[PDB]
Amino acid sequence: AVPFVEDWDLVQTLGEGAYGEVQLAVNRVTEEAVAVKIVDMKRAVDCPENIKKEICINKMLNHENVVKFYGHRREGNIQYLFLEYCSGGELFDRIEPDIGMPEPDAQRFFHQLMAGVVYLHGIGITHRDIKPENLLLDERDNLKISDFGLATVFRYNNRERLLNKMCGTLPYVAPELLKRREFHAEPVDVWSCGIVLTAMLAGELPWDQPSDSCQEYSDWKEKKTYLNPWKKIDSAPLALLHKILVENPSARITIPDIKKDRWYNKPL
Ligand SMILES: N#Cc1ncc2nc1OCCCCCOc1cc(NCc3ccncc3)c(Cl)cc1NC(=O)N2
């Protein structure tokens, strides 16, 4: 018998798209603040097995570089996923178009990203859509991974399953998802962390998509690093990007090896 907090007022929009939106919410009492993803389960096909799968995965999660799940309310047919509020905003907005950000800052964000991904992969979960818009800064300006709407489980019982499904955001997607039927999930997330890195350091994405029909991508395979955005990236992290942006997912650097990378371990 103690009523007053858990009734949230939708204070303002944060980022709306085609599924509802996200609202900063404040408890009418505790004054607690949270992010609320609004989503109407309209019909039954692109939801009954979409938003539900997202809640399922959010419950498994618990790491400091992963946005927190505080429950959900499915009263009628509208879904409210109470999620951790990160007043720092999206990593996207700290990237100065065509400039990026101070290398030290990028290195710190990359470490937190790697810690988050290391965490996820360890519990057999793959995000499948890592990008600056999905990476948020909390009140301390520390990076946390969010939106697991496209995420899934690939390992468990100590057994790894292979993927084949083609999802994600083009510019940030790995080539195997465009030329292979099946593929390991971990290598894809790493590839995407590599694109985020490029963006933080260069303030621009390398290509529109990873295909030989894309010049920018072809130039990369040909080592034309005198071309943007590479020319804007110091040789140390560029050397790491060379290890991450490898077409053959079997020859791609693993996370345990990125942590052994010089630039990665460099005191900046
Ligand atoms: N799935 C999922 C998910 N879980 C937790 C959160 N967002 C999610 O959604 C991620 C895509 C959301 C778009 C980014 O949202 C946001 C946008 C802005 N800036 C808005 C702003 C404030 C002041 N001036 C300019 C812009 C802020 Cl300050 C926070 C969030 N997001 C959150 O606090 N939490």
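Swiss-Prot numbering applies to chain A: residues 2-269, in that order.
Backbone N, Cα and C atoms are what each Cβ position is placed from, and that goes for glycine too.
Marked as active site, proton acceptor by Swiss-Prot: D130. When secondary structure is read from DSSP and collapsed to three states, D130 (mutagenesis position) falls in the coil class.
All protein chains considered, the CB of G21 (ATP binding site) has 19 other CB atoms within 10 Å. For the recorded site, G21 (ATP binding site), the DSSP three-state label reads coil. What Swiss-Prot lists as ATP binding site is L15, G16, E17, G18, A19, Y20, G21, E22, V23, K38, and the listing cites sequence analysis.
Sequence annotations record features per position, and here Swiss-Prot assigns domain 'Protein kinase' to 9-265 based on sequence analysis.
In the three-state DSSP classification, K38 (mutagenesis position) falls within a strand. Taking Cβ-Cβ distances under 8 Å and a sequence gap of 6 or more within the same chain, the neighbours of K38 (mutagenesis position) are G21, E22, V23, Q80, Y81, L82, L84. Here Swiss-Prot describes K38 to R as a published mutagenesis experiment; the accompanying note says: Abolishes kinase activity.
Listed in Swiss-Prot as a mutagenesis experiment, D130 to A is described as follows: Abolishes kinase activity. The number of other CB atoms found within 10 A of the CB of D130 (mutagenesis position), across every protein chain shown, is 20.
In Swiss-Prot, the entry for mutagenesis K132 to R states: Strong reduction of chromatin-associated CHK1 ubiquitination. The structure shown retains the original residue.
For the ATP site listed in the record, the two most distant Cα atoms among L15, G16, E17, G18, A19, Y20, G21, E22, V23, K38 lie 14 Å apart. Proximity of the binding-site residues (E17, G21, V23) to ligand 1: a Cβ under 6 Å from the molecule is found for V23. The ATP site is set by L15, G16, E17, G18, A19, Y20, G21, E22, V23, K38; from the centre of their CB atoms, other residues of the chain with a CB within 8 Å are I39, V40. Recorded residues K132 (mutagenesis position) and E17 (ATP binding site) have their alpha carbons 17 Å apart, per Cα-Cα distance. When the binding-site residues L15, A19 are scored by other C-beta atoms within 10 Å, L15 scores highest.
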